[PDB]
Amino acid sequence: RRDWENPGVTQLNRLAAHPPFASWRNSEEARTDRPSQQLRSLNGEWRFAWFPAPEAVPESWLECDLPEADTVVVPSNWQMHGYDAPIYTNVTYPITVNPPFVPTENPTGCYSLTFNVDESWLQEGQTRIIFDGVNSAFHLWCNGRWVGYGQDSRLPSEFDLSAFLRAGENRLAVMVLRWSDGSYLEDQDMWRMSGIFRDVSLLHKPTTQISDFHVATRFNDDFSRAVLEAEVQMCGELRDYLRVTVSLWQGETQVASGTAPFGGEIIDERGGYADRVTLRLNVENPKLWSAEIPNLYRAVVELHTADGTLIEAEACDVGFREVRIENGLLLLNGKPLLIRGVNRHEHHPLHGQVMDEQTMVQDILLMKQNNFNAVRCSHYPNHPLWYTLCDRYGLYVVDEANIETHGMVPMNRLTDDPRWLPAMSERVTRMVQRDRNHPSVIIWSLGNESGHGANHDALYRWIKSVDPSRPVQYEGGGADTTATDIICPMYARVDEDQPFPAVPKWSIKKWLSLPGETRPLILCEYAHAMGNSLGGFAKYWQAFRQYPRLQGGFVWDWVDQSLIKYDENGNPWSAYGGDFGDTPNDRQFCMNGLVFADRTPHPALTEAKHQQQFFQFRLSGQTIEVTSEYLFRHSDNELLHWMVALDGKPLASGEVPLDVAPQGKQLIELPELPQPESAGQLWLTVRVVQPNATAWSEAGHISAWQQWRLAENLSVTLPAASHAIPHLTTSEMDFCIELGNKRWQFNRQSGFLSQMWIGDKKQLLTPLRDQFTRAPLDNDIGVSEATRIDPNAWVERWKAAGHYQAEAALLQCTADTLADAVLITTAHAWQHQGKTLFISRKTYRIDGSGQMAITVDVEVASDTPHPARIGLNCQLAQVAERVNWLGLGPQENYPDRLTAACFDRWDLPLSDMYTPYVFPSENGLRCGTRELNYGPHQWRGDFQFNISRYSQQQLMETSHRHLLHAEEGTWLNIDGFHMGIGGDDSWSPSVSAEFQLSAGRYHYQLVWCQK
Amino acid sequence: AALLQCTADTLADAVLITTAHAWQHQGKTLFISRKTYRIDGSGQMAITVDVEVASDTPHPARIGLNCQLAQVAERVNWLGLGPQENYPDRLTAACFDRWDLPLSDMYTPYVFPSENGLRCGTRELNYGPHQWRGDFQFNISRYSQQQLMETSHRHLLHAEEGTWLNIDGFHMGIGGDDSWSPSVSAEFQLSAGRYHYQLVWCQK
Ligand SMILES: OC[C@H]1O[C@@H](O)[C@H](O)[C@@H](O)[C@H]1O
Ligand SMILES: OC[C@H]1O[C@@H](O)[C@H](O)[C@@H](O)[C@H]1O
Ligand SMILES: [Mg+2]
Ligand SMILES: [Mg+2]
Ligand SMILES: [Mg+2]
Ligand SMILES: [Mg+2]
Ligand SMILES: [Mg+2]
Ligand code: NA
Ligand code: NA
Ligand code: NA
Ligand code: NA
Ligand code: NA
């Protein structure tokens, strides 16, 4: 029996699913959520042996430990211990597509544990074992006797061991198969791992026990009154003396309580459920739960005899909230939500797919700190503690069935097949049975990228029947099928339609109004944050705020799935697809995170924070209008800090309390401000600061900001005449200009500034020359590969047009000495195989003060692909500690990703001017810069720049950040213009037209001077 | 206009004039215009214009130069968008080609007079013996902008001596979503703060 090659067999002897149990035998412990002596953890050191196929495991292992086994920690994924390689594949399955069969070489993990059981557990009641996560399928033996089997890598499998155990020492044997028929439903875009990767526990329940319970909360029209209804089911000895008492607590106060014997209402001609009871508790003015204020009550479910003996108690946290879609809007407690969401896979760079409390808390803190209020469990039910944490800290959750068959062709081949209805049904029904009482879960999802099959329609209806309290969504088959209550596309653009046949991705604004459509639209995935991305993010937020039925979306995704590898010297480095010998693989497609694998933010995180702010600001005169986007709370932990500065020089600042009701406005009249007469632009910057620490943030946390230009005094003052005049010396090969301690050398053959001296020290390692290209970003490459070029990708268009290899041809190079300066004029043409792609005309004016004014005018052929940038570059000889600029910052910012940046005076260590994206590319740009200072140099103009120890050539040629090497000196790229980075998706061109350099003619000017 | 600078330099084959001016109002500088005029041995005069517009002043209607030419010629010939009047937010119907019309066709007789007759996207303009090359928008007519703004009805306009030529590096859109509230879309307002344009005036 190859049960792992039969979708008709998804378990053997497995117990029914139910919500979290702990079988407390004391009600106060259940009320306080203290640990239960009846729920033990079997996590720790286990014994493990790897085999290449199930046929290789020896019979002896059922009864005795294998000498050659190792001791390892469980939970774990065995690839993380090095027994075999993790595989990174996106769409294409990791095994041959031949359902329901899997490879005969099927890595098999033999786990075993010798553990204790106290006789007391065996004198009465039932002892079960619980495996919260085993990937992908497994057989279980206890004391050498076969117990059962399970599939579905992401939900708990439980077995009754009552009849198999003995007092004292017992031994478990778990044979885990890497591949099974369940793998056809587990093709999510992530590392393919295996093992006992979630907790293992032993739970003692009494013979007469609570076998399931469901909590519902219904409200009156204004939410001032609610009824809590709790349906409780029992298994075991049914007798009239039994009762259930459900009590509801708010802290130490008992708010309501009801007791009843078993026996539910008559439901049909054969009667009712003699083994169930429904308690209804009235609760006046309940404290409501939301992500803004996660108010919770504690429901304790006591199973007891009427005369007072507690048999056992179970319990849960309850959040009073109503989720309903009405008139096309998704409402929470009667108000329309605005989903500031993110998709989050369970990933740790050292532990793989094993989740730990610290990591989950670290993730929720950072999410909330960055203005997220919702998370989608892409693409499977999560470790159970996740839900508890979202209930308590307050995040809206989309709980998703572990069903993804992306690699099938067509994508609904299995989901439309009734033979796969049974395996799919279990992944949906068992998730609902387990997670239906958590208030954080607000929407159920039927899985991901499995097309649209009749099995989705059947399952949509199942959930709508069993749980009317939450909408059900599902994106497959075109995002607006009959199996979804919410239009939930992935990567639909704001304004641009992408009319693919069958499953078009309409502009989200257009999609809402298609003939006959009325549902709300919340993207299940948008803003693919792969590498240097998040370009256009603000476009989505402006739309969400303007259109009521556009209720947000979930960014893809939270954290890069990079894994740690160690080099010869034993230093850690971030690996991606193929780095473990895995092939085929999808390379860096596993890193799409707002944060690196160790939780350090990528620069895009601050853009998300800012666009997701909960306060909107308008300025009129010196009156600030603050509007709150909270739906339920007043701004009771917030103050507004304001500062006025003249181009970086602070002039005045203050603080004012913010007191704005949800959806309300507050007007703030600022003080008679700073009105300087000196040149420069005045600017107002406001920040919302939370004075008090919270569960998720420290005191002084900044939650929102905004900046505006106030008055501008243009400079009309004339520089003093200089007491000098540069001298020019000419040779056939060069133009040399000298002025005091300074010297400039222009090569007449190449037409560029080849060297500059200060004091008598050389300043350049490479000449100053025009640059029209960039080391391609993930979004510029998309899915292109050398074995399979994608000619539509930006990088491929640039390559084919010759941008990377065009050579400068000199058309003119002259020198003139003026009254007080020397003027160098040049013109160059860049061509490729006959074609003139760009023309650069410039003047260099060096005056008696030592300043060099550079004016550049470029022409770009209308028929060549728009270039990545229009700028100059050079390798400076100096390496300095800091970079100080007056411009946008302080973090990396690009034209379509700079809303979060503020114009000010910034000063950072050189290293901060480089963003260590795992897959190297153009990075660290800062835009809107008016003055840049590095060592003895100052550059002034209105440009964008980056500066670092790595050339664009080096970044484009190196596949991993740890292989980069600082070059001599510092490479400076200063651009008049730079293309958008895009990111609406990372597999088709996504830079919006307005961010492409298509103007044909460009002008920029800089002044390079000393100090 | 207040002068900030006016210098002259001779180069190997040309003379270079450099000027800078500020436009001010009640002590605030509204616009700064920096230019170079380079006159070569070919008789061509290359004009480069770099303008600054204070961020807190309302976005200006246009950024260009103007003059009243002494002569009057019968035709206007240009390589640009046409043949009819077109403005930035209303130029989709125009085509880029070589157009030649009588001067009067370059004036649109709106009953209530205003700025009119612009053609955008022009790379070359010919009038009389003169030729202007660059990438600009222009209007040319017997009526000054001053007259147009002071005159309420077209029948009261009178041809001035010569020809008024307005040549714009940039021009604001005209709007029209309605005619009782500001309707020029953001993308058609001159809000960039710094603007550059260049032209060559030469003799044909
Ligand atoms: O990085 C590509 C992303 O593509 C989406 O289509 C998918 O649902 C995600 O799981 C992820 O694969
Ligand atoms: O003083 C610097 C400032 O100059 C203003 O003209 C500009 O609008 C601002 O963005 C900033 O560059
Ligand atoms: Mg099976
Ligand atoms: Mg009691
Ligand atoms: Mg006993
Ligand atoms: Mg997929
Ligand atoms: Mg590959
Ligand atoms: Na909305
Ligand atoms: Na991915
Ligand atoms: Na407050
Ligand atoms: Na690279
Ligand atoms: Na008028």
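Numbering of chain A is taken from Swiss-Prot, so the residues present carry the numbers 14-1024, in order.
Looking at the header, which is where the method is noted, we find X-ray crystallography, 1.5 Å.
Using N, Cα and C of the backbone, Cβ positions are placed for all residues, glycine too.
Swiss-Prot lists A:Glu538 with the feature active site, nucleophile. Following the DSSP three-state reduction, the secondary structure of A:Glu538 (active site, nucleophile) is strand. Around A:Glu538 (active site, nucleophile), the same-chain residues at least 6 positions away in sequence with a Cβ under 8 Å from its Cβ are A:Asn356, A:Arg389, A:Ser391, A:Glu488, A:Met503, A:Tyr504, A:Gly566, A:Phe567, A:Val568, A:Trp569, A:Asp570.
Shown in sequence order, A:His541, A:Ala542, A:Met543, A:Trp569, A:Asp570, A:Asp573, A:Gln574, A:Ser999 are the residues of the chain, 6+ apart in sequence, with a C-beta less than 8 angstroms from the C-beta of A:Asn605 (Na(+) binding site). Taken from Swiss-Prot, the feature substrate binding site covers A:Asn103, A:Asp202, A:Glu462, A:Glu538, A:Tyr539, A:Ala540, A:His541, A:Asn605, A:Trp1000.
Positions annotated as Na(+) binding site by Swiss-Prot: A:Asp202, A:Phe602, A:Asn605. Cβ neighbours within 10 Å of A:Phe602 (mutagenesis position), excluding its own Cβ and spanning all shown chains: 22.
Look at Swiss-Prot and you will find A:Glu417, A:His419, A:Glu462 tagged as Mg(2+) 1 binding site. Note: A:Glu417 (Mg(2+) 1 binding site) has non-local neighbours A:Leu198, A:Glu199, A:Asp200, A:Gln201, A:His392, A:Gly460, A:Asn461, A:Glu462, A:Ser463, i.e. same-chain residues 6+ apart with C-beta under 8 A of its own C-beta. In the three-state DSSP assignment, the secondary structure recorded for A:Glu417 (Mg(2+) 1 binding site) is strand.
Quoting Swiss-Prot on the mutagenesis of A:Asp202 to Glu or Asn: Causes a significant decrease in binding affinity in the absence of monovalent cations or in the presence of potassium ions, but only a moderate decrease in the presence of sodium ions. In the three-state DSSP classification, A:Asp202 (mutagenesis position) falls within coil. Non-local neighbourhood of A:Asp202 (mutagenesis position): A:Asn103, A:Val104, A:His419, A:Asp599, A:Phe602, A:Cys603, each in the same chain, at least six residues away, with C-beta under 8 Å from its C-beta.
A:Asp202 to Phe appears in Swiss-Prot as a published mutagenesis result, with the remark: Obliterates all binding and catalysis.
Around A:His358 (mutagenesis position), taking its Cβ as the centre, 23 other Cβ atoms fall within 10 Å, counting all chains. A:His358 to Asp, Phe, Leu or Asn appears in Swiss-Prot as a mutagenesis experiment; the accompanying note says: Less stable to heat than wild-type. Causes significant destabilizations of the first transition state.
Counting Cβ atoms from all protein chains shown, A:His392 (mutagenesis position) has 25 others lying within 10 Å of its own Cβ. Quoted from Swiss-Prot, the note attached to the mutagenesis of A:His392 to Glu, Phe or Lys states: Essentially inactive unless very rapid purification. Causes very large destabilizations of the transition state.
The note that Swiss-Prot attaches to the published mutagenesis A:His541 to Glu, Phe or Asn is: Poorly reactive with galactosyl substrates. Less stable to heat than wild-type.
A:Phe602 (mutagenesis position) carries a helical DSSP state (H, G or I). Record note (Swiss-Prot) on the mutagenesis of A:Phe602 to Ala: Decreases the stability of the loop 794-804.
Look at A:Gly795 (mutagenesis position): DSSP puts it in coil. For A:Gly795 (mutagenesis position), the same-chain residues lying six or more positions away in sequence with a CB closer than 8 A to its CB are A:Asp803, A:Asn805, A:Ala806, A:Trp807, A:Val808, A:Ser999, A:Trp1000, A:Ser1001, A:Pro1002. According to Swiss-Prot, the mutagenesis experiment A:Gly795 to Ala carries this note: It forces the apoenzyme to adopt the closed rather than the open conformation. Reduces the binding affinity.
Taking the Cβ of A:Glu798 (mutagenesis position) as centre and 10 Å as the limit, one finds 12 other Cβ atoms among all the protein chains shown. According to Swiss-Prot, the mutagenesis experiment A:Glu798 to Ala or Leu carries the following note: The catalytic efficiency is not increased, when the sodium concentration increases.
Quoted from Swiss-Prot for the published mutagenesis A:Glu798 to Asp or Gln: Small increase of the catalytic efficiency, when the sodium concentration increases.
Shown are the recorded positions A:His419, A:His541; the one with the most C-beta atoms within 10 angstroms of its own C-beta is A:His541. Other residues of the chain with a Cβ within 8 Å of the Cβ centroid of A:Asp202, A:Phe602, A:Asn605, the Na(+) site, are A:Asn103, A:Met203, A:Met543, A:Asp570, A:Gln574, A:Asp599, A:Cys603, A:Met604.
Listed in sequence order, the residues A:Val104, A:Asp200, A:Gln201, A:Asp202, A:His392, A:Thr418, A:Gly420, A:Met424, A:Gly460, A:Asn461, A:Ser463 complete the 8 Å Cβ shell around the Mg(2+) 1 site centroid, once A:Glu417, A:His419, A:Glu462 themselves are left out. Sequence-distant contacts (6 or more apart, same chain, Cβ under 8 Å) of A:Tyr539 (substrate binding site) comprise A:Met503, A:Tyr504, A:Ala505, A:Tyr553, A:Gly566, A:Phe567, A:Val568, A:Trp569, A:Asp997. A separation of roughly 26 Å, to the nearest angstrom, links the Cα atoms of A:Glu798 (mutagenesis position) and A:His358 (mutagenesis position).
When other Cβ atoms within 10 Å of the Cβ of A:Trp1000 (substrate binding site) are tallied across all protein chains shown, the result is 18.
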